[PDB]
2 protein chains.
Amino acid sequence: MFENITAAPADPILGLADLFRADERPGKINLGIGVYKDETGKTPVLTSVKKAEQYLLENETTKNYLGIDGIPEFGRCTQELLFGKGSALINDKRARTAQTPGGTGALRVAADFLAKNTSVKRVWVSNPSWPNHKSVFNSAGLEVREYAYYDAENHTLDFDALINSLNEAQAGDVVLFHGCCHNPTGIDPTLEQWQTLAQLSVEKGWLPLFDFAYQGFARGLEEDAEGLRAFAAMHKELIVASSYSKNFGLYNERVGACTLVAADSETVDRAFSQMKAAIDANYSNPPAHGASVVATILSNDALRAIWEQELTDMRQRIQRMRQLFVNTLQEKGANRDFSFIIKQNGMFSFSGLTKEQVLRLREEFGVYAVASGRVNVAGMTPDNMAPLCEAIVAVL
Amino acid sequence: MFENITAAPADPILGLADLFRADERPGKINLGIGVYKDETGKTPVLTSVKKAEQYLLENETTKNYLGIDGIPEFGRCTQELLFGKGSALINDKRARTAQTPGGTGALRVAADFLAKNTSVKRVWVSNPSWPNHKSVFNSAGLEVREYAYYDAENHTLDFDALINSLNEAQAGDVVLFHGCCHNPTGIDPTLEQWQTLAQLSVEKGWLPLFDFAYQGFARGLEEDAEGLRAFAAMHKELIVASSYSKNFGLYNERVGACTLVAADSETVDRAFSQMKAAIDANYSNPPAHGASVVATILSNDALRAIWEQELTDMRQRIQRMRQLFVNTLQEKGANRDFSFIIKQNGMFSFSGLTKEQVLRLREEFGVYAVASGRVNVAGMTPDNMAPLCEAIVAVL
């Protein structure tokens, strides 16, 4: 029935870093770990986090249902975080926002709501893509269509190619644009480059969707939130599926947003009254906690000032691990240009470790990087650099 | 596109109690409010709640991603809450559990996972049904099929009728059984009565699903969790989609479970490895908070002992409002037998207020009960009884 003749074959969190406990090793680190990690390789409760949580405990008098759209401040600031300021999408009210359990959990929200109401059948992808994006897309119809993103060799973005096999298929066809920077590649489009495909998405029907997981990680937070803004006062209709789990260190309590910015007020009202609709049908109403905690910081003149900064270093640290990794090669290695990393936004970079390198790695080297030469510059440590940079130059 | 030729017509939280602020009234209460409310008609942060939350704040060192299945204790106790003890479904390991954002959010989980893997096309319903169950069901295929539940007149359960037009359609057809007691009706099957349809679901293919939102509200918690247990060491395959939001007063932080109890270990493993699968595709991984907080109480010998009891009175209070409502009529009213309530589990009862009674109610009476003669015995107060019981006997 249900019973047998069931497949199994699960999501590869596990392509790496699980049984890292493994065969009782002296192993350095786990690299290609998604989440962020310090010089002790710890995943902490910020401070901001906790200083806001103190608030709640004593201030919260009701764990009563939170609205279907979650909370409205969470939005108003989500909103001015995204693209806004005093800025008119906010004042046009061309923008209407949703409290979603994750950005992951605001990307399917995007699916099943756009399946119906909207004339969507396909989702144009990116390659390499964050592969939980092929999956959550056929979660309610649709199909993903993986265009040309990274062109290998000189480890960068192909615009020659992307602007070719993306360009392709039909007017009511959507894409989901990728923030500042990428997964698995750390690669991005420049505002020159992006601004340039904004007018080309204005001119081909298209109609965007964006995955905004990392603001102020390796570009800035605001200029890194402008590679969206390129589009924002350009389009008419679009959507942002955003997170707080990377920049707030709030992975577990589930928070993101589903901002549909339709062309009016009254439109943005109903294209969304149906966006309103979706929520109910699974998890009617969002969780409060991490959500509460994102609005609260922003609110306290002296709490976000401490968050923004607690964010700054989560970066300084990433940006650090790049320049370091590479010194450790020019300084150590002297082989190939290990170069290209530093100048790629995020914690992710697509190492050029063609596959069974990444394998004659997990042994008598007890080292982990997820198959695609995909590493976490986040779990790349000062104390962890040296050991690593030996086992790279050994594997070549 | 998305833009216009969008419908709107939203979920009627709103069939009542929103604009209750309304036309500047002296109005009593809002009755038919779902959530629970005290003698001050407040929706509180229990104590248990907060005493567990103190724990977390200081004890929690990571807001790092929670597993896709959420936490395992949450399950192990969910598990022994459900049906277990030292009891073998637990030790057969015929049962395998999921941390879900709600029971609402563990009922679609049930849908899209059973759509595929499993040979399901229809969901047999109940009438009156909790109407967020027609909706979240066509959320990924399927169709609901509303059998005979309540037969009106002498305001009870029809077994004559239910055992007739439920019985009907085909072997790979499922139902979702309704806990102890009901929504909107407060009506239940007895263990004699239920035990009697257990062997008749064993004999017709069928294969259950249960909605377990209210344990220990107007039957007991355990005997009220046995009207499941009737089935549990009966079936082979089934599922429970449970909540903590009513019994934990944790509406907002989102918690429930998705317990698939397949016939073995290795089966329960894969019919579920696909149950494992679903989670990812929307909200990969559950929120921690309220989830954390449910396991923690159970754990502390002296914290659940305080929760179980904080639960006891949330009931004493409901059970109170029944006997009272009715005194207030025999004592006040003297008309019809207002009787039937007290002896119906939960906070809900299906008042016999045929529709435009419930309407020549919301005026110069400023009173609210959601259309179907559907009231909250939870928002029925001592100070609120008298006023109410005047406007009933006035409307007849």
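Quick check of the header: X-ray crystallography, 2.8 Å.
Placed from the backbone N, Cα and C atoms, the Cβ positions cover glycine too.
According to Swiss-Prot, the protein has these features:
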type: BINDING; residues: B:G34, B:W130, B:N183, B:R374; note: L-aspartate binding site
type: MUTAGEN; residues: B:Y65 to F or S; note: Slight changes in activity
type: MUTAGEN; residues: B:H133 to N; note: Decreases to 60% in maximum rate of the overall reactions in both directions
type: MUTAGEN; residues: B:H133 to A; note: Slight increase in maximum velocity of the overall transamination reaction between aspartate and 2-oxoglutarate
type: MUTAGEN; residues: B:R374 to F or Y; note: Second-order rate constants are reduced by >5 orders of magnitude
type: MUTAGEN; residues: B:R374 to A; note: Reduces first-order rate constant about 10000-fold
| query | Taking the Cα atoms as reference points, how far is B:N183 (L-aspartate binding site) from B:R374 (mutagenesis position) in Å? | reply | 9
| Does anything in the same chain, at least 6 positions from B:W130 (L-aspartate binding site), have a Cβ under 8 Å from its Cβ, and if so what? | B:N183, B:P184, B:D211
| task | For chain A, give the subset of the recorded positions B:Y65, B:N183, B:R374 whose C-beta is less than 8 angstroms from one of that chain's C-beta atoms, in sequence order, otherwise 'none'. | result | B:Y65
| message | Whole-number answer please: how many Å between the C-alpha atoms of B:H133 (mutagenesis position) and B:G34 (L-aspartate binding site)? | response | 15
| When you tally the Cβ atoms that lie within 10 Å of each candidate's Cβ, which of the mutagenesis positions (B:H133, B:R374) has the highest tally? | B:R374
| In Å, how large is the greatest distance between any two Cα atoms among B:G34, B:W130, B:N183, B:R374, the listed binders of L-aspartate? | 12
| message | Around the L-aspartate site formed by B:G34, B:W130, B:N183, B:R374, list the extra residues of the same chain whose Cβ is within 8 Å of the site's Cβ centroid. | response | B:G32, B:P184, B:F348
| field | Rounded Cα-Cα span from B:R374 (mutagenesis position) to B:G34 (L-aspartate binding site), Å | value | 10
| said: Return the count of C-beta atoms lying within 10 angstroms of the C-beta of B:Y65 (mutagenesis position), excluding that atom itself. | reply: 19
| remark: Across all protein chains shown, the binding-site residues B:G34, B:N183 give the max Cβ-within-10 Å count at B:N183
| remark: In three-state DSSP terms, B:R374 (mutagenesis position) is classed as strand
| request: For B:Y65 (mutagenesis position) and B:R374 (mutagenesis position), determine the Cα separation and express it in whole Å. | output: 41
